[PDB]
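Beneath this line is the structure, given in C-alpha cells, with notes to follow.
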Amino acid sequence: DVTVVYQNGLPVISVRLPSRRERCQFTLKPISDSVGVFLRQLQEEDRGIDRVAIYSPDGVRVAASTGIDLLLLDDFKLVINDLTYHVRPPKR
C-alpha cells in the first residue's frame, strides 16, 4: 500500500491516509529532507493522523533527523495510527 517510485530522479512516496480514500503522494528531496520532514508533511495533510513513526525492518525507531537518502537505502516500516506499512523502496 505505501509505494516509493522515483520520478525525475526524486523519490515519490504514495500513501493511503486514514481520512481519505484517495491516495496522496509526497515528493521528497533525499539530500535535504529528513524523516522528520516527511512525517510532518503526513500530519499536515491529514488531521485524522494521531501518530506517525518510521521503524527499521527489525523494528527499531528511526531518528527524525535522519536524511531521506539514508532512509531509502533499505526497507522500512511506516506506522500511521494503528496500521503498519512495510515499505520497500528501490535500491539506488
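The numbers used for chain A are those of Swiss-Prot, and the residues that appear cover 74-165, in sequence.
Per deposition record, X-ray crystallography, 1.6 Å.
Each Cβ is built from the backbone N, Cα and C atoms, and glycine gets one as well.
What Swiss-Prot says about this one:
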type: MUTAGEN; residues: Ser92 to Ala; note: Decreased MCU current; when associated with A-57
type: MUTAGEN; residues: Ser92 to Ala; note: Impairs calcium uptake, but has no effect on oligomerization and interaction with MICU1 and MICU2
type: MUTAGEN; residues: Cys97 to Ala; note: Abolished glutathionylation in response to reactive oxygen species
type: MUTAGEN; residues: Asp123 to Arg; note: No effect on calcium uptake in presence of high concentrations of calcium. Abolished dimerization of MCU
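Positions of Swiss-Prot features highlighted on the structure.
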| residue | record | DSSP class |
| --- | --- | --- |
| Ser92 | mutagenesis position | coil |
| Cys97 | mutagenesis position | strand |
| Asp123 | mutagenesis position | coil |
Expressed to the nearest Å, what is the distance separating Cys97 (mutagenesis position) and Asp123 (mutagenesis position) at their Cα atoms? 17
Distance check, please: Cα of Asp123 (mutagenesis position) against Cα of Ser92 (mutagenesis position), rounded to an integer number of angstrom. 11
Sequence-distant neighbours of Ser92 (mutagenesis position) in its chain (C-beta under 8 A, six or more apart): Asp119, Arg120, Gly121, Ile122
Applying a 10 Å Cβ distance cut-off over all chains shown, what neighbour count does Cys97 (mutagenesis position) have? 14
Neighbour count (Cβ, 10 Å) for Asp123 (mutagenesis position): 10
